[PDB]
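Undergrad: Before we start, here is the structure in question, set down as structure tokens.
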Amino acid sequence: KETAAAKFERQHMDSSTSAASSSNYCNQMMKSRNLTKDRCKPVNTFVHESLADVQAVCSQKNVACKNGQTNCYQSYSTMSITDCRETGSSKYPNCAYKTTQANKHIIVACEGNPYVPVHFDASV
Ligand SMILES: [Rh+]
Ligand SMILES: [Rh+]
């Protein structure tokens, strides 16, 4: 019974580094955040902004979600993010990733009271 809010924080928040710590980052973080337990999760994004600044996106630019729901929101400012991408030679349980740093607008899906991020949809 992890809450949806807490699952988003575990899968997508890393405020403790300004940018993709190092070439090792995604290998470490995909494992430590438990995204390689049942299979290698093929792609995942981490956001290097404060929790308050990511939560605030739920009152910013309303945009269509990829799944056609209406509860997605685009950040008005660019954010520091790390994209993690499974290498073609990565074989479970030894999940290997390329670490790439970018500064992009994020899109998140928000639900509940309080209204908070529960899903990372895209960066643009
Ligand atoms: Rh999701
Ligand atoms: Rh999900």
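Chain A is numbered as in Swiss-Prot; the shown residues are, in order, 27-150.
Structure determined by X-ray crystallography, 1.5 Å.
Every residue gets a Cβ built from N, Cα and C, even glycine.
Features from Swiss-Prot:
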type     : residues                                     : note
BINDING  : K33, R36, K67, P68, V69, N70, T71, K92, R111 : substrate binding site
MUTAGEN  : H38 to A                                     : Loss of activity
ACT_SITE : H38                                          : active site, proton acceptor
MUTAGEN  : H145 to A                                    : Loss of activity
ACT_SITE : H145                                         : active site, proton donor
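Could you place these features in context, so I can see how deep they sit and what lies close by?
TA: Using a 10 Å radius centred on the Cβ of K33 (substrate binding site) and all shown protein chains, the other Cβ atoms total 12.
Residue environment of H38 (mutagenesis position) contains 19 other Cβ atoms, counted within 10 Å of its Cβ in all protein chains. DSSP assigns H38 (mutagenesis position) to a helix in the three-state reduction.
According to its DSSP assignment, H145 (mutagenesis position) is in a strand. Sequence-distant neighbours of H145 (mutagenesis position) (same chain, 6+ residues apart, CB-CB distance under 8 A): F34, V134, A135.
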Undergrad: Per the record, substrate is bound by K33, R36, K67, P68, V69, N70, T71, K92, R111: how many Å separate the farthest pair of Cα atoms?
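TA: Value for the max Cα separation, rounded to a whole number: 22 Å.
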Undergrad: Least buried of the binding-site residues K67, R111, going by other Cβ atoms within 10 Å?
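TA: Among the binding-site residues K67, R111, the lowest count of other Cβ atoms within 10 Å belongs to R111.
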Undergrad: What is the number of other Cβ atoms found within 10 Å of the Cβ of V69 (substrate binding site)?
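TA: The answer is 9 other Cβ atoms.
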Undergrad: Determine, to the nearest whole angstrom, how far the Cα atom of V69 (substrate binding site) is from the Cα atom of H38 (mutagenesis position).
TA: 11
Undergrad: In DSSP terms, helix, strand or coil for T71 (substrate binding site)?
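TA: Where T71 (substrate binding site) sits, the three-state DSSP reduction gives strand.
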